[PDB]
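K.L.:
One structure, pasted below without further comment.
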Amino acid sequence: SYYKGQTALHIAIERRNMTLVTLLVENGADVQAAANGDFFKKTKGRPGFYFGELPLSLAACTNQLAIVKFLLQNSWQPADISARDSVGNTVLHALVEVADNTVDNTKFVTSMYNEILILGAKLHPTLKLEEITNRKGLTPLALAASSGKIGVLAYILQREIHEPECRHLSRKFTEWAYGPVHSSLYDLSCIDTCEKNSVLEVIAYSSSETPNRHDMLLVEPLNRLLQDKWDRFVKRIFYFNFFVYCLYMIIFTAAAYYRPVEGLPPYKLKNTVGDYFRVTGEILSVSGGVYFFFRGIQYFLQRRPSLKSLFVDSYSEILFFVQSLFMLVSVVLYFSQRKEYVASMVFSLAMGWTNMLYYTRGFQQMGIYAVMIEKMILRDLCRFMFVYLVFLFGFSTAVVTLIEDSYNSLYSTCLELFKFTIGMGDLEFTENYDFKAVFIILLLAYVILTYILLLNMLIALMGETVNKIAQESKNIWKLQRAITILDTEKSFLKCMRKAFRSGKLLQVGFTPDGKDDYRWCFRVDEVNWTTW
Amino acid sequence: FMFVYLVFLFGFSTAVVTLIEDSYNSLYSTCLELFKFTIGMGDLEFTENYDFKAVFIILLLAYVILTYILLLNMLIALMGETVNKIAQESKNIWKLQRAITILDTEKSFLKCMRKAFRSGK
Amino acid sequence: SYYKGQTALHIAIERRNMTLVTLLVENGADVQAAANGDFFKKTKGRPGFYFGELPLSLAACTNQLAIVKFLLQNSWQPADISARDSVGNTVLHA
Ligand SMILES: C=C(C)[C@]12C[C@@H](C)[C@@]34O[C@](Cc5ccccc5)(O[C@@H]1[C@@H]3C=C(COC(=O)Cc1ccc(O)c(OC)c1)C[C@]1(O)C(=O)C(C)=C[C@@H]41)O2
């Protein structure tokens, strides 16, 4: 369990003993066998350090490049690089999981990663090690993208090896240096329409736990790729969707405004042009409601977000789904001869208009207002509700109790006190209650405590949030644009087929196996003239 | 911010007018009353006995909390940011404005340019 | 169009080859002629780097002062400083 498979070779490794590892692997110890334990497993419930399961993986993670280079080439018992553990981390994946974005750690892990890839290329030209998906089903590229490791991902995105024998693994090819512009040719390997965990998907679909999601899309290839996707086809599809939604909301508003007032539903169709227009508008409205219901169900089934992180990452989808629910309840009440249907429909009307702020996320300068509204409704107001309600209820019950012998009921007292809290009430002291002085004291304390002291506290916190997320306009709207691009591409399969997302699918080299490979790529010209 | 506010105003105005068709009589007056709410200048009464009174109260309270407490203060925070940003750079701003007015004054009256003696010698 | 007027003298320039420019301008290449292309023009719709049109302008913009000093004084074919391109940038303007 704890000490399952661990031997003196690991202890020599972690202590940096050059000769002990050589002696042990000369003795014939089977480095294929893996050591696992509670301390090794990535469990928060127990203390431990994760270094994979393969002993070669531990040697690599523990900063020993010559030692692992010998282990691999040790004729007595070479270690297999392609070993995949039950936990689901390969040696390369183990290195990815070790990294913590630090500059020195970035340099260390990148150097050892490049060295180990070169060694593997020397070892097994026939096999490509990178693409083998690990136990969880995501390759080291996808794992680095999803986990948050910007340092490990940046190099892999612009992984260029100047050795002419390693050109079949380099990701970035420098086409020429005609000037400060340096033409590029990335591999776009499994970035778009590839597999379960594409790089863009894991970057964007992530549950926001990752700590540097915004900075990931600043890498050299991702920015150009997303901008190309936006300009090519996505932009006009989004604008068409916005226009169709505006028409839908206008039709819904016109249909609901001119609803019949005499009788109970359903309402018999009368022979008039206006009646035909009204009924067709109602049919279109209900059709849109059904569409949004099904799109919400499809989204929730696809992503299946966790209950805790449901609202944080799916605010707009939640709101569209709730609007669809309201309209469906309205139609259900319509055919049950209940006049209450209207009361539901208006909630789907008022809501339907405000949901249009979703589309402001498709513009740069106007896109932050939706973000601010979402954050100020989920973070500040939500948890200030609890702080306010103890005050409201305490003083409401106290006032009602004091004068039992507009403040007659508990509902009206709560409403009047809430009006006081927003500076919208009248202090009169006109009626001759019992204990008038105590009533005046209670109301003045409430007004000073909630109107002057708590309301302004809430406003200060809201201003802090607005201030904080108003600096980061570029990052915020870039991420929102990326998410909408992903959703637009994924919604219409024919759209993905006709996207021409990649620049081209050309074979720009010959593999050491002897067969030239056709790889996807796109141009990325970057200007750097100061460095000459 | 006009665009962000008008969706709220129109959505809740149309909703309120639709809800009680059977001061909130017309669409113009409903829009005006809701705008007055947005600037803390309206009266919550709930005195007339409408249909669906609870839903009407819920709609108005949501509107007041969303626009008077949440959007208006957002606008005020952004305005304060702008004021703060262009209140540090007093010297540069007024220097540029003085330069522009000098140019326009010199260019307006040709005799003024002739008699300017702009150059030292 | 793209490769209109560009010759090996420019390629020696941008790579910082001291001797290649001397050889080319000893060969009698007419440095009066200007090279223009889509990459050279200051167009946002296309990628490119602007360095004027005159080859001397490119030599100057590409950080080569002794080389241009010789081009100007090269008795075989001195470059004219006062050359004005159709785009509208002089060497100084470049
Ligand atoms: C998150 C949820 C469920 C929510 C659903 C409704 C009831 C909502 O009240 C809240 C709670 C609330 C109530 C009153 C004041 C503030 C907040 O906030 C929103 C929700 C809060 C909004 C605010 O409008 C928006 O957020 C638009 C919007 C912003 C950003 C988006 O990404 C977006 O995509 C859809 C939409 C308006 C209402 O949806 C609306 O139109 C009505 C009548 C009630 C508002 O519950």
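Just so it is clear, chain A uses Swiss-Prot numbers, and the residues here are 197-601, 626-752, in order.
How was it done? The header gives electron microscopy, 3.3 Å.
Any Cβ shown, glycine's included, is placed from N, Cα and C.
According to Swiss-Prot:
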MUTAGEN   A:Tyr199 to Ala  Strongly reduces affinity for ATP; when associated with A-202
MUTAGEN   A:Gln202 to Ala  Strongly reduces affinity for ATP; when associated with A-199
MUTAGEN   A:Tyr511 to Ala  Loss of sensitivity to capsaicin
BINDING   A:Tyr511, A:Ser512, A:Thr550, A:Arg557  resiniferatoxin binding site
MUTAGEN   A:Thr550 to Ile  Reduces sensitivity to capsaicin 10-fold; no effect on sensitivity to resiniferatoxin. Reduces binding to resiniferatoxin
MUTAGEN   A:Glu636 to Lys  Abolishes channel activity. Restored channel activity; when associated with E-639
BINDING   A:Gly643  Na(+) 2 binding site
BINDING   A:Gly643  Na(+) 1 binding site
BINDING   A:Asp646  Ca(2+) binding site
MUTAGEN   A:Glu648 to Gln  Minor modification of pore attributes
MUTAGEN   A:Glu651 to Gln  Minor modification of pore attributes
MUTAGEN   A:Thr704 to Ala  No effect on PMA-induced enhancement of capsaicin-evoked currents but reduces direct activation by PMA
MUTAGEN   A:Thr704 to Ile  Loss of activation by capsaicin and loss of vanilloid binding; when associated with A-502
K.L.:
List the Cα distance (Å, whole number) between A:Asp646 (Ca(2+) binding site) and A:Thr550 (mutagenesis position).
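P.N.:
Answer for this pair: 32 Å between alpha carbons.
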K.L.:
Give the number of CB atoms, excluding that of A:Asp646 (Ca(2+) binding site) itself, located within 10 Å of its CB.
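P.N.:
Other Cβ atoms within 10 Å of A:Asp646 (Ca(2+) binding site): 11.
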K.L.:
Cβ under 6 Å from an atom of ligand 1: which of these binding-site residues qualify? The list is A:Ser512, A:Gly643, A:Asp646.
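P.N.:
Once distances to ligand 1 are taken from each Cβ, A:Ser512 fall under 6 Å.
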K.L.:
Which one is it: of the binding-site residues A:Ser512, A:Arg557, A:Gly643, whose Cα lies the shortest distance from the Cα of A:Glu636 (mutagenesis position)?
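P.N.:
Of the binding-site residues A:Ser512, A:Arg557, A:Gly643, A:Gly643 has its Cα closest to that of A:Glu636 (mutagenesis position).
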K.L.:
Could you tell me which of the recorded positions A:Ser512, A:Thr550, A:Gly643 sit with their CB under 8 A from some CB of chain B, listed in sequence order (or 'none')?
P.N.:
A:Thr550, A:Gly643
K.L.:
Nearest to A:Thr704 (mutagenesis position) by Cα, among A:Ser512, A:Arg557, A:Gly643 (binding-site residues)?
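P.N.:
Nearest in space to A:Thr704 (mutagenesis position), counting only the binding-site residues, is A:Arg557.
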K.L.:
Around the resiniferatoxin site recorded as A:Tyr511, A:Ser512, A:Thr550, A:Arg557, what other same-chain residues have a C-beta within 8 angstroms of the site's C-beta center?
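P.N.:
Leaving out the recorded residues gives A:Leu515, A:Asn551, A:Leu553, A:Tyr554, A:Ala566, A:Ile569, A:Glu570.
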K.L.:
Can you give me the same-chain residues 6 or more apart in sequence from A:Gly643 (Na(+) 2 binding site) with a CB-CB distance under 8 Å?
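P.N.:
For A:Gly643 (Na(+) 2 binding site), the qualifying residues are A:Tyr671, A:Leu675.
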K.L.:
Using Cα coordinates, what distance in whole Å links A:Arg557 (resiniferatoxin binding site) and A:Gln202 (mutagenesis position)?
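P.N.:
On Cα coordinates alone, these residues lie 53 Å apart.
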K.L.:
What subset of the recorded positions A:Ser512, A:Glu636, A:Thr704 has a Cβ positioned less than 8 Å from a Cβ of chain C?
P.N.:
none
K.L.:
With H, G and I counted as helix, E and B as strand and the rest as coil, say where DSSP puts A:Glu636 (mutagenesis position).
P.N.:
helix
K.L.:
Please determine which of the mutagenesis positions listed here (A:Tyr199, A:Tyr511) has the lowest count of neighbouring CB atoms within 10 Å.
P.N.:
A:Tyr199
